[PDB]
Amino acid sequence: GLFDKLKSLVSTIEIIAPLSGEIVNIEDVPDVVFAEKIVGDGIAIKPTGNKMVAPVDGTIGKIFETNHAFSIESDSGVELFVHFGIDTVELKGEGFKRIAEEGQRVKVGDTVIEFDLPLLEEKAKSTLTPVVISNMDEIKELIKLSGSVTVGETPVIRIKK
Amino acid sequence: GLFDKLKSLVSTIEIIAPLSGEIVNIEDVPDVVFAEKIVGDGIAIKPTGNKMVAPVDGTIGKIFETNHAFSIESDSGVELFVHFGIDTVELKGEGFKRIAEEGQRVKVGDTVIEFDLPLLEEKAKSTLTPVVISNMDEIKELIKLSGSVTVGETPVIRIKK
Amino acid sequence: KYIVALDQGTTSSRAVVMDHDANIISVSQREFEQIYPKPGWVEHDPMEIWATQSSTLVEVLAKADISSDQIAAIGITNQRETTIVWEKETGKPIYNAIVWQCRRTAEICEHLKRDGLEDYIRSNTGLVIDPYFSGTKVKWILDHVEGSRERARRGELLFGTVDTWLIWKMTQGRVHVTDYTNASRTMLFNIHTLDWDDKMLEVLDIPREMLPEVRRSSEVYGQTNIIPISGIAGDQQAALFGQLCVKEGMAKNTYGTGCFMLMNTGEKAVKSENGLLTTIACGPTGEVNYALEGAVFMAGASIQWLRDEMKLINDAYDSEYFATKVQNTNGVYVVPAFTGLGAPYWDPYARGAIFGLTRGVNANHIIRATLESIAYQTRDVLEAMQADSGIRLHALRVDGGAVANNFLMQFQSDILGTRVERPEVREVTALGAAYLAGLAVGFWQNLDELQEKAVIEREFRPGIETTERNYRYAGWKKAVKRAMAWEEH
Amino acid sequence: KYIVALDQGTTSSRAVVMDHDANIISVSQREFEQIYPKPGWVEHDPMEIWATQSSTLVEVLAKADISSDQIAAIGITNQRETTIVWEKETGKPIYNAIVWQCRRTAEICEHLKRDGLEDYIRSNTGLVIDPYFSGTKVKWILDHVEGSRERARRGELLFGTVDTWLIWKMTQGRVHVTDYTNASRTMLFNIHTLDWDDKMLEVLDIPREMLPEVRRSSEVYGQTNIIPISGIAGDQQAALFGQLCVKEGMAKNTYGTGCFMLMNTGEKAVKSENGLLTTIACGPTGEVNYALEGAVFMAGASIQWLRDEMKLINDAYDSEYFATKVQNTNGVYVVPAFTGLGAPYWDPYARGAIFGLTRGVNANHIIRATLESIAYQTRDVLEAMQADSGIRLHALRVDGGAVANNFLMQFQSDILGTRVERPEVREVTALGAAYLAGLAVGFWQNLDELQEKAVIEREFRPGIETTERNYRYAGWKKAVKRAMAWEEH
Ligand SMILES: Nc1ncnc2c1ncn2[C@@H]1O[C@H](COP(=O)(O)OP(=O)(O)O)[C@@H](O)[C@H]1O
Ligand SMILES: Nc1ncnc2c1ncn2[C@@H]1O[C@H](COP(=O)(O)OP(=O)(O)O)[C@@H](O)[C@H]1O
Ligand SMILES: O=C[C@@H](O)COP(=O)(O)O
Ligand SMILES: O=C[C@@H](O)COP(=O)(O)O
Ligand SMILES: [Mg+2]
Ligand SMILES: [Mg+2]
Ligand SMILES: [Zn+2]
Ligand SMILES: [Zn+2]
């Protein structure tokens, strides 16, 4: 029922979709730290279903206790931060499953957290999922892709360090 | 206006009225510790006005912080406890004036605390003023007088130790 | 010749040894870890109670110098409600023990309440919908394991309380029994029909297959190799028993990890209308009697909190001293609903709070207030008992570890305006089980043989401060009401 | 050549010495006793501020090696509202100083509110009916002395704030003046007409005879013998000034014994509709400007509480370390209304409370929560300022003793989702007065001479945790609402 086991098709810095759905303007995330790019800059993603995964090979930084978000540091020296939805922390970890652990190295595509898009769909304030680079200061250029994306597959951003 | 200065007429254990008014049955004090003589036995006193005074020569034990009551130990080895009214401690010391200090020797009649019978009259839950011997165990007989009494003057009880 | 009793409590695991003359010969105590995986959750490690309890036995016997040869029986007392599930082959738990205190199954209770079971559950269990009891703990367990129910219908999975658990581990898997006291606590057993409630079992999706055998609190359940185990009773009941609870209207208060106040109602199951539980006790032969219980989750445990997490004190005993360096709490109040509020409140949402703080309040104010919550809580319960029972206590009999605190005892007296009698041997919970066991083995024959070891070491009587008691208590009330409903859902 | 500044705070009394290049040359600090005769009452001993402040001076000058010969002027900053009455002949107080924190005159405020003065008092004083300010403190004093008013109409009795007080003690009884900043704080002075309010003075039964002379915050008030004293300003304003507050929409937050957030509104007295005060500040020449103030009674003082009464820490500095051994407060919240709630709450009845406690909460949870109340309170105020002023801060400039706590600063940033800039010299309150004084003495001529000593030592920027900020804050809110109205009347 899950092809989890099965082999898949396998195809400057490119950051990969850590989760799936339609790309959105950070500017439209209903939370100022995001919209004004206070925490950093990046994109947002309305979502597909099922899971969040590494967007670069690097090491997983923090994994919020309520497992709705996490950060990671790329081998390239970039910092990403993926935050599922807005105010999700109030669901108290209900919809989330920690597949990864606060400390391992990953490759793009490695599962990181798992989720219940539907429970989250009606419980959450919002489902947007910001994907931002926190260390803006340490990056020269940052390019924002558009439209549809698929986990571990489509790139959301390119950046020059 | 006060003859406080002036000389006054000067006339088994006898305990003297520490405050003035009509004597009452401990049994009618609206508080079980009293009525059932749990704290001890003695009488109660509806009151006159102006003040509470030593009921025996002895030493003043505790003086409740909210100065509505106190205790004392007679040179004879008796323990008295004078508690003004019921639940008075809620007035938080409003109507009371500490003339004495938690530790001195007194004679009958020495002022101990002073009060505002009228403020206390409408504020207090009750104005009854129990006068009990706490060390019942150490006394053979205890005699309860009746009717009207005057501070430092009329005796409320006689007791055989 | 002697009986040996095993008391396996919230805090620790003990082992007392008395003689025929029911004299405490030697004791062994061993503390053990409390696990708080999260919020208002509590858990103990089955293997550790086990380990802790075992070991304690040995070392008592060894201590005194005695053998399998001179020990008439084994009496068993334990912490209530605390649920355990375990693979039958293995003798291994499928999860950590869930404690009476633990508040996890709060949602589940909310269903039950949503459904309409209150009325039912009360009526048949004598209990109240609360995460306090066994029922919901089990469900949550089978619900939080893949191969659970199923594995259990096929019965590879056993349920049990610390008595059942401790027993089975000693009857080497042979014997799977609980007593009558213990079972009442579960929310699955019926107190009138004296057996597992069919509805509960359903409603909660539990499998009769896992339920043990329910039996008398005095009976030889079996024999073990250190010999026969003949007594069983929930700790609170054992204490009521060792106090010589036993006859109608007789009441005690136990001051331990928590506070449990119980009153014998003989053969009548009195329906509480004031937040108390209706539960089972023992009659003079260890037979089924009913009773009224008021449970308070935090008492002595607050002190352990000061001592271990806040670190304000080295020993709990040090609390008398500091508390009395103060005269008053300066206005401070401590609501110790660390694990919700029990009776008569039953609000698993309340959480601990401190109140009335200003800049001059210090550590002693705080310690002593802690101590005071103890009295206040007692008092809340007591009032309830009086209302439910129509009887007015004139003295309160007590036992427990905290009762060695003269400050608290006295404070208790003033606060209630009632005498407090402090028994000569505090280790009454043990005593209870011993009797139950000795009695059952002809070790004693008669309870009367013992209306003598129960000497009163001290009476505490109301001081003059007792006049102040209602003002103080009002504080308490104000306070309490504000710790209420902290947590959400 | 140099200026010398005197900062006489809630906690301690200091003495800083800068050069022409406005460089901190040497400092002398000396703590002093807080007296809590009762409940939410605070008091200081006039003779001790005095004593403490004096002494500090000497020892600074001595420290650095300087004489009456090289000191251009004396700049004076002080704790606000704190009221003093004193016999004019003697130079002796008729009562202990009553502190801004002190809640005694709460009833009196209740009259004022009962009467209808809110509207009036707001409009003319910019203030709010609260025991926080001077007015009611004075009344209470004259009301709690036999020969008071009378003795005072005949003027044998002087009123004054720590500036007035400290001054008079140095102008050897000659000079009896307050500045414009200080006076606003009183509840008796009119901020539009720039003079004593006739109505207040009546309503509160105060005698113009006791009121000092109200003057500019930069002026030579007089000369003293260690020479002229030329600057005066309430501590909060001096800090706004030394931050170079000075121009419209410019704002700072001071983290000391309490927290005071101020914003310059230039020449417009903005009416707050969100629980803030309208008060007086300085313009670039030390002239009258208006401002918005949000005052929070407990900040750093909570830490002193942990350190001195609870005894959880040796130094306040140790709080960063313990706080960070923890990751979270585990659910605990600390409402530090030890002396009521100030803005925007203004509830002199609230008292301190701790919340969300369970058994695994420990000392570090507690310390760190304490630290957090600091941020939260700030944030409550900030929001108010933003609403009142229509402006959105993009950075928060700060100073104070607590600002050395990287944990708190960062936490502050995350919690607000705003940058936090931490100035290089924390001792800005002093600085403020110096300027005011040097400026007045041609020591500097221009403020511009100084758009350079104000180096930014650090910027704190929002981390990823900032996403969590609204959940956390909601806690806070819940909490607060429950400490509210504890005390009665
Ligand atoms: N002097 C004392 N004052 C207060 N608490 C005490 C004192 N001595 C021991 N304790 C407390 O009493 C409790 C131990 O009582 P016990 O009856 O052994 O409880 P339990 O059966 O739950 O293990 C503890 O919670 C403890 O910290
Ligand atoms: N590292 C620190 N963290 C927190 N509080 C601190 C720290 N260092 C000092 N303090 C606190 O800062 C305050 C001292 O600040 P200060 O500006 O000197 O206040 P004030 O003017 O009111 O005397 C105290 O309340 C104190 O206990
Ligand atoms: O309701 C549970 C009680 O059995 C707890 O007993 P205890 O305080 O001795 O651990
Ligand atoms: O409103 C009173 C303020 O002046 C207190 O200042 P402070 O914290 O430096 O003592
Ligand atoms: Mg026990
Ligand atoms: Mg200062
Ligand atoms: Zn979040
Ligand atoms: Zn009283």
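By the numbers in Swiss-Prot, the shown part of chain D spans 5-230, 238-500.
If you're wondering, the header gives X-ray crystallography, 2.7 Å.
Quick reminder: no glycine exception, Cβ is built from N, Cα and C everywhere.
The annotation ATP binding site is assigned in Swiss-Prot to D:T14, D:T15, D:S16, D:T268, D:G311, D:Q315, D:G412 on the grounds of a large-scale study or a structure entry. Summarising the annotation, Swiss-Prot assigns sn-glycerol 3-phosphate binding site to D:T14, D:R84, D:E85, D:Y136, D:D246. Look at Swiss-Prot and you will find D:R84, D:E85, D:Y136, D:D246, D:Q247 tagged as glycerol binding site, backed by experimental evidence. Feature annotation from Swiss-Prot assigns Zn(2+) binding site to D:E479. For the mutagenesis of D:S59 to W, Swiss-Prot gives this note: Abolishes inhibition of GK by FBP via disruption of the dimer-tetramer assembly reaction. Inhibition by EIIA-Glc is unchanged compared to wild type. The activity of this mutant is significantly higher than wild-type, and the Michaelis constants are increased slightly compared to wild-type. The structure shown keeps the original residue. The note that Swiss-Prot attaches to the published mutagenesis D:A66 to T is: Although it completely abolishes FBP regulation and disrupts dimer-tetramer equilibrium, the crystal structure is essentially identical to the symmetric tetramer found in the FBP-bound form of the enzyme. Here Swiss-Prot describes D:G305 to S as a published mutagenesis experiment; the accompanying note says: In glpK22; abolishes glucose control of glycerol utilization. In Swiss-Prot, the entry for mutagenesis D:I475 to D states: It decreases Vmax to about 10% of the wild-type value and the affinity for substrate is increased about two- to fourfold. This mutation decreases the catalytic activity in a manner that is analogous to that obtained upon EIIA-Glc binding. It increases the affinity for FBP about fivefold. The structure shown retains the original residue.
Less than 8 angstroms from a Cβ of chain A: among the recorded positions D:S16, D:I475, D:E479, that describes D:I475, D:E479. Comparing Cα positions, D:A66 (mutagenesis position) lies closest to D:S16 out of the recorded positions D:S16, D:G305, D:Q315. Taking a Cβ distance under 6 Å to any atom of ligand 4 as the criterion, the binding-site residues D:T14, D:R84, D:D246, D:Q247, D:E479 reduce to D:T14, D:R84, D:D246, D:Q247. DSSP assigns D:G305 (mutagenesis position) to a strand. It is 12 Å from the Cα atom of D:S16 (ATP binding site) to that of D:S59 (mutagenesis position). Proximity to ligand 2 (Cβ under 6 Å from any of its atoms) holds for none of the recorded positions D:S59, D:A66, D:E85, D:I475, D:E479. For the pair D:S59 (mutagenesis position) and D:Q315 (ATP binding site), the Cα-Cα distance reads 23 Å.
When other Cβ atoms within 10 Å of the Cβ of D:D246 (sn-glycerol 3-phosphate binding site) are tallied across all protein chains shown, the result is 27. Taking a Cβ distance under 6 Å to any atom of ligand 7 as the criterion, the binding-site residues D:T15, D:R84, D:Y136, D:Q247, D:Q315, D:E479 reduce to D:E479. Comparing D:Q315 (ATP binding site) with D:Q247 (glycerol binding site), their Cα atoms are 20 Å apart once rounded.
Listed binding-site residues: D:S16, D:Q247; maximum Cβ neighbour count within 10 Å falls on D:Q247. With every protein chain in view, the residue among the mutagenesis positions D:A66, D:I475 whose Cβ has the most Cβ partners within 10 Å turns out to be D:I475. Rounded to a whole number, the C-alpha distance linking D:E479 (Zn(2+) binding site) with D:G311 (ATP binding site) is 25 angstrom. Listed in sequence order, the residues D:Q83, D:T86, D:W104, D:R189, D:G245, D:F271, D:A306 complete the 8 Å Cβ shell around the glycerol site centroid, once D:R84, D:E85, D:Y136, D:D246, D:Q247 themselves are left out.
Applying an 8 A CB threshold to same-chain residues 6+ apart, the list for D:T14 (ATP binding site) reads D:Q83, D:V103, D:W104, D:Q105, D:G267, D:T268, D:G269, D:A312. In the vicinity of ligand 6, defined as a Cβ distance under 6 Å, none of the recorded positions D:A66, D:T268, D:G305, D:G412 are placed. With respect to their backbone Cα atoms, D:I475 (mutagenesis position) and D:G311 (ATP binding site) stand 26 Å from each other.
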